[PDB]
Structure formats: structure tokens, C-alpha cells
Amino acid sequence: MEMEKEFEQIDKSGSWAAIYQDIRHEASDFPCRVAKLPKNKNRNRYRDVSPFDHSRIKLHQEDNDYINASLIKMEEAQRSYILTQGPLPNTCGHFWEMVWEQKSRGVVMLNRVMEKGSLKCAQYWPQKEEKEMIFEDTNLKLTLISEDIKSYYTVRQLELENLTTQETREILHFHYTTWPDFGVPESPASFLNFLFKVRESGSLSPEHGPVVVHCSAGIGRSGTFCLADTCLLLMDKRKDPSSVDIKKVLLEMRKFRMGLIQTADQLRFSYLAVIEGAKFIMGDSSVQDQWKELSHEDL
Ligand SMILES: COC(=O)c1c(O)cccc1OCCCCCNC(=O)[C@H](Cc1ccc([C@@H]2CC(=O)NS2(=O)=O)c(Cl)c1)NS(=O)(=O)c1ccccc1
Ligand SMILES: [Mg+2]
């Protein structure tokens, strides 16, 4: 596998840092004028993490259509993802408004509301069935219907309702609770077990709008998740799966949102996730159960 041969030589050379910084040096840069307007300062969690104007998600409101979110459209892979920062106390309504308007079916969360004593994202969904949420400024109601808590991730069924029309939709929430900030998953097994749970739910079907992926900034962990998923998509689609260049796929993704993949080890982890995942794509009908055992989700 050319992919694992390259992985092999990078490990031997000890050159992950240089490979990573090369991608950073070659990354696209586009303007983020809207995100930088004075009236949008309180809508961004980090001053140095903004969506490019050309790919930003526009809320349908006439007041202010701004939300720190980007549409990453991977053309050859044929999959679209919406990457956004962890909502802020004042942008939780906007966040659900975007989920509603874009017709998303699933939300992938890769961070925790509090990590190492610091708030990283607002509690934008109800933790208790009997305590539903109302986003006044948005005309939306959100209710927790049930949740399946595993050892390192949790899947939740939420009901989002447009109070105006009374239409309701089921939204699936895939929450990875043990992915350290600026770090990597415990193992490729645990990552892939989770990813294939999102795939198998139908949430990523082209019949729905783009799945919404976020972590705290929407670029480190979210970038890793999307990079691995897109490469696997491409390996299953090409006549020569060994042709997938992860570095080129990341650069293509970075055209839609800045800073995807935040450390050289998150890039190395992506190689491992893709290499391990290729086995299922190429046949292995036992790898999935192996990933399950290895990830000890029923701990
Ligand atoms: C590494 O940098 C890049 O890849 C990159 C690029 O190439 C082009 C454009 C942007 C880029 O990143 C932006 C972040 C660069 C890293 C430094 N930035 C940050 O930590 C933060 C932004 C930030 C970035 C990443 C994360 C998290 C890292 C992760 O694994 N997942 S995540 O929730 O996206 C979080 Cl929770 C926060 N901003 S700051 O506190 O106001 C701050 C400003 C200046 C110096 C220090 C801190
Ligand atoms: Mg209860």
C-alpha cells in the first residue's frame, strides 16, 4: 500500500513535523471579511479561527446571517460536511437554525463542554428529557428523546421542532467524549468504530443535508474526523485505492476552512486511521468487530 509505504518512510525519517508544516505553508488563504466585522465579534469563539467568506454557512435571517461555520464540499468524494466551532451561549439558536435550514440529520461532536477546567463549548442540547430547550430568538424547540451512553462516546436522539410550522425532525447526536484537545483518539480502532457508527446511521446520506461536525474551534479534531472519512470514501471509489494522497486531500479540504488538522500527530493519526480503515473498505468482514472489542465501548 503506497499509503503505508509513505507512512513507513515518514516514521523512519522522523519527518512528521516537516511534512505537516509543508501542508501549512502550502495551504490556501481566502478572506474572512464577514467574520471579522465588528458586529460579529461576539459570534466567534476564537479571534484566529474564522470561516472564509466564500464557503461560510449563511443563516436565513435578514438581521445577521453570520455563524462561524463553513461548508466543506468534497467533489470527487461526493460528500459535504459543515464544520463549525462549539456554539457560544449567544449562538446556540443560530446553530440550530443552521441545522434546520441546511436540513442536517446528524451532529458530530468531538469535544466536551469542559476540558481540563476550561469551557470549550456551550451546553446547546438538553441533558434531560423533562427539561427541553427553547431558542426564543430562533423559534425552535429541542427535546432529548433518548441516549445510548457508551464508554467513550454517546449517541443521542433529539427532536428539533420549528415552532412556526410545527414540523419536527429527528436529529442524531454522535458525541466522542474522550478525544483530548490538540490530541488524538485512543486508537484507530476507537476512532473508526465511532466513524462507522455515524455512517451506519444514515446521517451522512446524500439525501440529507451536510452532517454538522464540531469540536471547540472546529478545525483540529473536526478536521481529523473529516479528513479520515473523505480518504476512506475516495479509496472505495477509485480503481486504484493506493492512489489516495492524504496530504492532497487535506489541502483540498483546507480550501474550505482554515487550519484543518492542528498538530503533526493528528496528521499521523489520520494516516493510521485511513490505513486501518482501508481493510474494511477492501473486504475484511471481521475488522469491524475487532475495532469494537479493541475500543471496549461496553466498558
Ligand atoms: C496550527 O495552525 C494552523 O494549522 C492554522 C493555519 O495553517 C492557517 C490558519 C489558522 C490555523 O490555526 C489557527 C490556530 C493556531 C493555534 C493557536 N490558536 C489557538 O490555540 C486558539 C484557536 C484554537 C485552535 C484549535 C483548537 C482545538 C485543537 C483541536 O485539537 N481541536 S479544536 O477544538 O479546533 C482550539 Cl480549542 C482553539 N486561538 S487563541 O486561544 O485566541 C490564540 C491566538 C494566538 C496564539 C495562541 C492562541
Ligand atoms: Mg432523568
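Keep in mind that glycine also has a Cβ here, set from the backbone N, Cα and C atoms.
The Cβ of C215 (mutagenesis position) lies under 8 Å from the Cβ of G86, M109, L110, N111, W179, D181, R221, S222, each on the same chain and at least six residues away in sequence. If you look up Swiss-Prot, you'll see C215 marked as active site, phosphocysteine intermediate.
Sequence annotations record features per position, and here Swiss-Prot assigns substrate binding site to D181, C215, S216, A217, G218, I219, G220, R221, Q262. Long-range C-beta contacts of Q262 (substrate binding site), restricted to its own chain and to partners at least six residues apart, with a cutoff below 8 Å, comprise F182, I219, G220, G223.
According to Swiss-Prot, the domain 'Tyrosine-protein phosphatase' annotation covers 3-277.
There are 22 other Cβ atoms within 10 Å of the Cβ belonging to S50 (mutagenesis position). Secondary structure from DSSP puts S50 (mutagenesis position) in coil. According to Swiss-Prot, the mutagenesis experiment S50 to A or D carries the following note: No phosphorylation.
For the mutagenesis of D181 to A, Swiss-Prot gives this note: Substrate-trapping mutant. The structure shown keeps the original residue. In the three-state DSSP scheme, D181 (mutagenesis position) falls into the coil class.
Quoted from Swiss-Prot, the note attached to the mutagenesis of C215 to S states: Catalytically inactive mutant; abolishes sulfhydration.
Sequence-distant neighbours of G218 (substrate binding site) (same chain, 6+ residues apart, CB-CB distance under 8 A): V49, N68, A69, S70, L83, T84, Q85, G86, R257. For the pair formed by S50 (mutagenesis position) and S216 (substrate binding site), distance between Cα atoms is given as 13 Å, rounded to the nearest Å. With all protein chains in the displayed structure included, the most crowded Cβ environment within 10 Å among the recorded positions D181, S216 is that of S216.
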